[PDB]
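Note sheet for the following structure.
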Amino acid sequence: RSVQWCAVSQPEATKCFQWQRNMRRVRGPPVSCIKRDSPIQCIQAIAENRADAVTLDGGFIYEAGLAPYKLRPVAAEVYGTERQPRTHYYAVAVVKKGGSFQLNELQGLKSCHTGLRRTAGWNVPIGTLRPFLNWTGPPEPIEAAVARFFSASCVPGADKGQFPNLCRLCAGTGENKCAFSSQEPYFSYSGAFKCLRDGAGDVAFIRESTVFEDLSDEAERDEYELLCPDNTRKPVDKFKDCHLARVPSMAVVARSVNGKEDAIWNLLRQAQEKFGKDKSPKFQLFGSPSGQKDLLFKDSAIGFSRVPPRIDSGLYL
Ligand SMILES: [Fe+3]
């Protein structure tokens, strides 16, 4: 049949339907869409045969690989350039130029995170800051120690009921405040970076490219610097010498048994040829419209790379 793609929002479904009409027009391999609400709803649906595929961040790749889902990664997103390509990215800590604090001096400060359980926005910074955390738990949750450490944060998807200070800086309206979706304006890489630019937080945990994709002016880019792990501040273009971790790309996952891996692969490979970076004026696979960013796949991606057979979700990570 078709490859069924899981979409986690309404604009993502809209792009999926456009991908399906574009593949038909061009007579490529068929794709069809499914609309879920979070990434776990798409992980549940693929597992229960209602969808076949979805692209995930490293922290959810972990989660989808567990029992009883047992999903595995099939294609990794390629970043960088055509000349210098890579299947990895970098977790950074961005701050405003002018400050004096370091990575070791973050106590009581205000933070912006891409979302809860995301790689560069959460797992990496909480894994790094662990010595200052003073986590006595469990049974105390990790979010409770983080809430005590930072004065206020914006961590989309965190429980505002139990941990009110982690959603305190979040900019969404009403029930969408602290939401793990595009309705919370500080969600993801650009939202976390915008929380830093707005002045609500003193540090944003993101990836290396967000500042270059969001600030096109180079002079505007000189108002920010990175917080390195040697406790030094360095400019934004020195990410390879100033990062918290080198993390593998976001990946498309499928089922480990009867997952349609080769069908998924041929779809992606064909979609990258016809609708890739500068391939078509009609449809852009690595592109989002207007008030949207990273719909289905990351906007700055330039391709896919087939993840080898018998590679685990834990062994890919
Ligand atoms: Fe990520």
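So for chain A, numbering is Swiss-Prot's, and the shown residues are 23-339, in order.
Backbone N, Cα and C define each Cβ position, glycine as well.
As a published mutagenesis entry, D79 to S appears in Swiss-Prot alongside the note: Impairs iron binding and changes domain closure. Following the DSSP three-state reduction, the secondary structure of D79 (mutagenesis position) is coil.
Quoted from Swiss-Prot for the published mutagenesis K92 to A: Almost no protease activity. Taking the Cβ of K92 (mutagenesis position) as reference, residues of its chain lying under 8 Å away and at least six apart in sequence are, in sequence order, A69, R277, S278, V279.
The active site annotation in Swiss-Prot covers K92, and the record cites a curator's inference as its basis. For the recorded site, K92 (mutagenesis position), the DSSP three-state label reads coil.
Mapped onto three states, the DSSP output places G143 (hydrogencarbonate 1 binding site) in helix. The annotation hydrogencarbonate 1 binding site is assigned in Swiss-Prot to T136, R140, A142, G143 on the grounds of experimental evidence.
Taking a C-beta cut-off of under 8 angstroms and a sequence separation of 6 or more, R140 (mutagenesis position) has the following same-chain neighbours: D79, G80, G81, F82. Under its mutagenesis annotations, Swiss-Prot gives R140 to D, E or S the following note: Disrupts anion binding site and destabilizes iron binding.
Under DSSP, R229 (mutagenesis position) is assigned to a strand (E or B) in the three-state scheme. What Swiss-Prot notes for the published mutagenesis of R229 to G or E is this: Destabilizes iron binding slightly.
For the mutagenesis of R229 to K or L, Swiss-Prot gives this note: Destabilizes iron binding significantly. The structure shown keeps the original residue.
Around the Cβ of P270 (mutagenesis position), 18 further Cβ atoms fall within 10 Å across all displayed protein chains. Annotation of the published mutagenesis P270 to V in Swiss-Prot: No effect; the original residue is retained in the structure shown.
Swiss-Prot lists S278 to A among its mutagenesis entries, and the accompanying note reads: No protease activity. Counted within 10 Å of its Cβ, the other Cβ atoms near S278 (mutagenesis position) come to 16, all protein chains included.
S278 (mutagenesis position) carries neither a helix nor a strand DSSP state and counts as coil. The active site, nucleophile annotation in Swiss-Prot covers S278.
Around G143 (hydrogencarbonate 1 binding site), the same-chain residues at least 6 positions away in sequence with a Cβ under 8 Å from its Cβ are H135, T136, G137, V177, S210, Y211, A214, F227, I228. Under 6 Å, Cβ to nearest atom of ligand 1: this is the test, and of the recorded positions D79, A142, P270 it is passed by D79, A142. Taking only the Cα positions, the spacing between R229 (mutagenesis position) and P270 (mutagenesis position) is 11 angstrom.
Across the fold, the C-alpha of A142 (hydrogencarbonate 1 binding site) and the C-alpha of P270 (mutagenesis position) stand 11 Å from each other. According to its DSSP assignment, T136 (hydrogencarbonate 1 binding site) is coil. Listed in chain order, the extra residues whose Cβ falls within 8 Å of the Cβ center of the hydrogencarbonate 1 site residues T136, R140, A142, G143 are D79, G81, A113, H135, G137, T141, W144, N145, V146, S210, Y211, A214, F227, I228, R229.
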